[PDB]
Amino acid sequence: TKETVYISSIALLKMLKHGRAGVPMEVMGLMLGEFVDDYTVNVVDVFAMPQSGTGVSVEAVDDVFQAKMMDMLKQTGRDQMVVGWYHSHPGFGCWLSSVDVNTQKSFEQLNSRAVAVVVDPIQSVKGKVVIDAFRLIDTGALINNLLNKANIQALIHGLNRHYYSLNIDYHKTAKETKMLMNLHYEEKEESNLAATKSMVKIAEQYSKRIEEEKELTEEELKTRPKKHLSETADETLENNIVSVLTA
Amino acid sequence: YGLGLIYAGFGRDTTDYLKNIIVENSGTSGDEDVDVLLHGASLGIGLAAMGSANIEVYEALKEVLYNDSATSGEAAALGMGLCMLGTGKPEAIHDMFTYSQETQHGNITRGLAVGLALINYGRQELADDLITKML
Amino acid sequence: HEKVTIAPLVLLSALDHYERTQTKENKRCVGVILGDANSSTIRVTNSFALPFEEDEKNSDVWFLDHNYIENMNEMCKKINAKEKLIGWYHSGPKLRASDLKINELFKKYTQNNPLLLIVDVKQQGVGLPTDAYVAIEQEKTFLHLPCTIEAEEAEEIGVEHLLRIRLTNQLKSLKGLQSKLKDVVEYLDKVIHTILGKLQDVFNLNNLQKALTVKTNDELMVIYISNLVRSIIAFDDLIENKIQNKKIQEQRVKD
């Protein structure tokens, strides 16, 4: 078939950490892990390449760097083989830079299952990360797998390679999942402190709901709005439940 | 695959006939041409042997899982569930249940999920132990 | 001073690392952290696994390299300058005799004092995973340091994509007191101030909230009256719904 890309907590985060700091005017780099294909591909980990003054092309994969990093990872259990390469780039829906494809193509003579993934930090500051993964097409795989497909059949006998979008998924263990949600001790002890200081500030918070209500009643008059008032009523109920709980 | 469709409800001959194809093509997995052959092979045998429970078929489809072929493992997994329908071993449930967890190919994992549902057909309260275990 | 901020990558690496190197109970996993720590806020911004082994003859006899430390910080520098090593890592089994004794060796190639992060990175414990300690001798003397998290703008948005009361705190409180009593009994037995003294008289008088109740009550009427206006408001909205139903029925009868 074709790939579905499971990115690990530490892999996703490393992709964002490196990409942001390496800015457009790019840094480049390698993805590590492995899979057994046809429905399971895992990206365990990632590391950064060290900025080179020829933008983010095949010339920017420092082979001594990668070799030394792979060996040192190995001695701490974390080394695996390249499952693709990632980076940071201007962001495109047809391929993030020209350089990433031209790098990808050299890789593609060796591999036959290597992806290019890039996250673009320009569009990842609307509070929703914009991240893409694309790979080029291969013959004898993406026609053997997914009238039949006339379109994709003339496309593959034609170009031989062209961009296609790969899915974004995540995989993480239960151990991570449990022990995030006791950080996000600070939360429990912080919760006591917050209750105490809230009762202190209540003098002002009192007065504004008094105002909110005066607007509210006036509004309903003018109409004769209703929706706001109901939302406006619900909110006030929630706040009192909280005020009572404090004390 | 098409022979297994027909000869369900009187697979007596066809199960044996298909079994000889299962044992044969377990070596061959080097080409997606063989994975598609062994994939029908597994569907058919599961379908033909339905409603009785022949352990002989179960043990054959299971070595296709150990060889870990990506298409064929989906058909075999679902196939053990079809074959043993409503007449399974308690042992068969336990062995199947552990193996879902073991398998790291998505398709084999998908096929053993559905596989586990089939094998408890008609049990009623007697399945209650397995419902919990899956959830 | 101290005020320690800790990368979620640190916690998640330590987790994954312990299983992936097949480290059992009764073997330690030891690590390094680096970042920026010459500041009032200690910034932990990365970390790395360290090769660690312990012997059959005594398990406080152990091997840590320093060369994997010599040249790895000078690869940390090369992606992000300012991510040299100040200290160290532990997953447990925790608070051993030679968990003091990595300190004198880690003093050989640190630039201040080894910061000791023990973290329960199997995530098996209840509450905090972070058993942070400033590594001071005098023996495993071990003053704890309270603080986890603070991370990057990009990481926190990514964190949320991965993931998508009075009683719980009181139960914790009960367990500490209960533990404290048990310790005090043990401590007298072995042997044959002020903090405890503020933890009894102060709370003797929901307990504290009693004294406050006088002031609370006055405002408590007021905020109650506010909820009553809201109830009236719900009734008003309700009446419209009754009419809507009433209209429909009326039209159906004409027709």
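Here Swiss-Prot sets the residue numbers for chain A, with the shown residues being 23-168, 180-217, 230-269, 276-298 in order.
Per the header of the entry, the method used was electron microscopy, 9.3 Å.
Using N, Cα and C of the backbone, Cβ positions are placed for all residues, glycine too.
Swiss-Prot annotations:
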- A:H109, A:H111, A:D122: Zn(2+) binding site (BINDING)
- A:27-162: domain 'MPN' (DOMAIN)
- A:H109 to A: Stabilizes ubiquitin pathway substrates; when associated wirh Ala-111 (MUTAGEN)
- A:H111 to A: Stabilizes ubiquitin pathway substrates; when associated wirh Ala-109 (MUTAGEN)
- A:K208 to Q: In strain: NRRL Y-53 (VARIANT)
- A:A239 to T: In strain: NRRL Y-53 (VARIANT)
- A:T262 to S: In strain: NRRL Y-53 (VARIANT)
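Listed recorded positions near A:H109 (mutagenesis position): A:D122 (candidates A:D122, A:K208, A:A239, A:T262; Cα-Cα distance within 10 Å). Secondary structure of the domain 'MPN' (A:27-162) per DSSP, as helix, strand and coil residue counts: 41 helix, 41 strand, 54 coil. Chain C comes within the C-beta cut-off of under 8 angstroms for the following of the recorded positions A:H109, A:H111, A:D122, A:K208, A:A239: A:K208. Of all the recorded positions listed here (A:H111, A:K208, A:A239, A:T262), A:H111 has the Cα closest to the Cα of A:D122 (Zn(2+) binding site). If you measure from the Cα atom of A:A239 (variant position) to that of A:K208 (variant position), you get 29 Å. Every protein chain shown contributes to the tally, and the Cβ of A:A239 (variant position) ends up with 11 other Cβ atoms within 10 Å.
It is 34 Å from the Cα atom of A:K208 (variant position) to that of A:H111 (mutagenesis position). Take the mean position of the Cβ atoms of A:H109, A:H111, A:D122, the recorded Zn(2+) site; other residues of that chain with a Cβ within 8 Å of it are A:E48, A:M50, A:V78, A:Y108, A:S110, A:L118, A:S119, A:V121, A:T125, A:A138, A:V140. According to DSSP, A:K208 (variant position) is assigned to a helical segment. Of the recorded positions A:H109, A:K208, A:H109 has the largest number of other Cβ atoms within 10 Å of its own Cβ. Counting every protein chain shown, the number of other Cβ atoms lying within 10 Å of the Cβ of A:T262 (variant position) is 12. The two recorded residues, A:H111 (mutagenesis position) and A:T262 (variant position), have Cα atoms 54 Å apart.
In this structure, A:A239 (variant position) is part of a helix by DSSP. Of all the Cβ atoms in the protein chains shown, 25 others lie within 10 Å of the Cβ of A:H111 (mutagenesis position). For A:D122 (Zn(2+) binding site), other Cβ atoms within 10 Å of its Cβ number 23.
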